[PDB]
Amino acid sequence: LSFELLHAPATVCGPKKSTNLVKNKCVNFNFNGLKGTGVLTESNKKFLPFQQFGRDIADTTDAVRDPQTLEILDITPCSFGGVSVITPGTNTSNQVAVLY
Amino acid sequence: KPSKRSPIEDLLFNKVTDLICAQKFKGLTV
Amino acid sequence: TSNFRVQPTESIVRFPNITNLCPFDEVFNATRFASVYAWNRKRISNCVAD
Amino acid sequence: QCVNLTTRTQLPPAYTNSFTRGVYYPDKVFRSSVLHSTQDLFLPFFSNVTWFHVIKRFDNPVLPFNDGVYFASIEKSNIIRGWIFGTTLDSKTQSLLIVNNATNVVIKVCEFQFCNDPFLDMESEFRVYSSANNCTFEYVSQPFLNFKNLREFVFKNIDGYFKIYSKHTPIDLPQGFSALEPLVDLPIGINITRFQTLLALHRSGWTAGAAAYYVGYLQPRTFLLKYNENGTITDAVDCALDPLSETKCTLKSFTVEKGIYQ
Ligand SMILES: *[C@@H]1O[C@H](CO)[C@@H](O)[C@H](O)[C@H]1NC(C)=O
Ligand SMILES: *[C@@H]1O[C@H](CO)[C@@H](O)[C@H](O)[C@H]1NC(C)=O
Ligand SMILES: *[C@@H]1O[C@H](CO)[C@@H](O)[C@H](O)[C@H]1NC(C)=O
């Protein structure tokens, strides 16, 4: 077996793998180049045959198509936010409250 | 009306009008 | 004071429904070969080689 | 074996104007109810394109392939069949052939010879090439399918990839708007400078359906396209034509209100 390598897209590269996906969970995900993080969920969007993934007004990846069941999923980055501390003066007490 | 507003206040509210999620899901909060 | 973020707990990978294997069977499991003076040459492209 | 005749009548072809035709999805991305501005190779609006008619009068000239070609065909009974692509079109370099068989389409890129006036003889005889040397790439797929048939194609070639976009329509091109979804991509990587077309003529009282085809050339331009709630491109605006369109792009909207804009 001899390998001919040229300045070509190299149509013979090898096999890929797969793993059972998860939904409604914060998880790092990969999709045939598209690789990000977020939460996967069933989508109500109705793509058309040759469209693979979707974008939004912010020009960011929003929806993807699973290349094993021809279904549409949505992605939402895992939750985040600032935190604040409510407290009376330390001259008075030491109890605090936390606001997310 | 439940809002307990006046006939006018209602028109002012109605006259003045999902990019919010997109901006939010980038690092900016309101 | 500070921030709060939720971290992922898993990593997932997905790819197309892999099929269309290269025709190695016609090479290795052929009915008959040819002699040394007629060594057989086969070209393989546009297929996923297992 | 081809016979060379000296009875052809020299007559320059016709000219017509493309109004709002030649719009294709420039990517595989989904967008809904959004006005998006892109820069790519498009066909300028209201542009002169060349008109050939075939019925005697034979019309299969040789024309350049500068950057990309928009090919329109108005026809009945499926006369136009295939295409030829290449640079010098002989056994000195590889050539690309697309042929629509009765139940398939075949694409072949390799060395070839052709007549000075190649032609194809229902189908009983197939002879357009005399020699077929070692062929780098083969491809087989499904068939692509006043006058009632209209076929619009866009052929491009860049970065070592050759792309064909297609659309069919049952109905001097008519008005309206039509999108041309991507059809096929090929990793060939040829130099491509010229191209030829193919039709089917059969010897035969006898009736031969006429056909007409329009050829237009692309150009790098900036367009503003509208995506509906489904994802279908329903309208587009080119903003190097007239001041009103340029204002429409600079405002990133289709309707312009009263005022003075810079
Ligand atoms: C994917 O491949 C499997 C394996 O043969 C097949 O059973 C299935 O129908 C294919 N399509 C899917 C899962 O959409
Ligand atoms: C453009 O087309 C019109 C009519 O089709 C013609 O009169 C004119 O000469 C053309 N201009 C060119 C080919 O530059
Ligand atoms: C757009 O999507 C809606 C809902 O899916 C559908 O009813 C409609 O036929 C689609 N096309 C147009 C042109 O509205």
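We're sticking with Swiss-Prot numbering for chain C, so the shown stretch reads 315-364, in order.
Quick check of the header: electron microscopy, 3.1 Å.
Placement of Cβ uses the backbone N, Cα and C atoms for every residue, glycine included.
Listed in Swiss-Prot is the mutagenesis experiment C:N331 to Q, annotated as follows: Reduced viral infectivity. Secondary structure at C:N331 (mutagenesis position), taken from DSSP and collapsed to helix, strand or coil, is coil. Using a 10 Å radius centred on the Cβ of C:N331 (mutagenesis position) and all shown protein chains, the other Cβ atoms total 9.
Here Swiss-Prot notes a mutagenesis experiment, C:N343 to Q, with the remark: Reduced viral infectivity. Secondary structure at C:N343 (mutagenesis position), as computed by DSSP, is coil. Sequence-distant contacts of C:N343 (mutagenesis position), defined as residues of its own chain at least six apart whose C-beta falls under 8 angstroms from its C-beta, are absent.
Cβ-based neighbour count (10 Å, all protein chains) for C:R346 (variant position) stands at 4. Swiss-Prot documents C:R346 to T as a naturally occurring variant and attaches the note In strain: Omicron/BQ.1.1, Omicron/XBB.1.5, Omicron/EG.5.1.
For C:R346 to K, Swiss-Prot lists a natural variant annotated as follows: In strain: Mu/B.1.621.
The CA atom of C:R346 (variant position) is located 33 Å away from the CA atom of C:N331 (mutagenesis position). Note: C:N331, taken in sequence order from the recorded positions C:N331, C:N343, C:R346, have a C-beta within a distance under 8 Å of a chain A C-beta. Taking a Cβ cut-off of under 6 Å from any atom of ligand 1, the recorded positions C:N331, C:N343, C:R346 reduce to C:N331.
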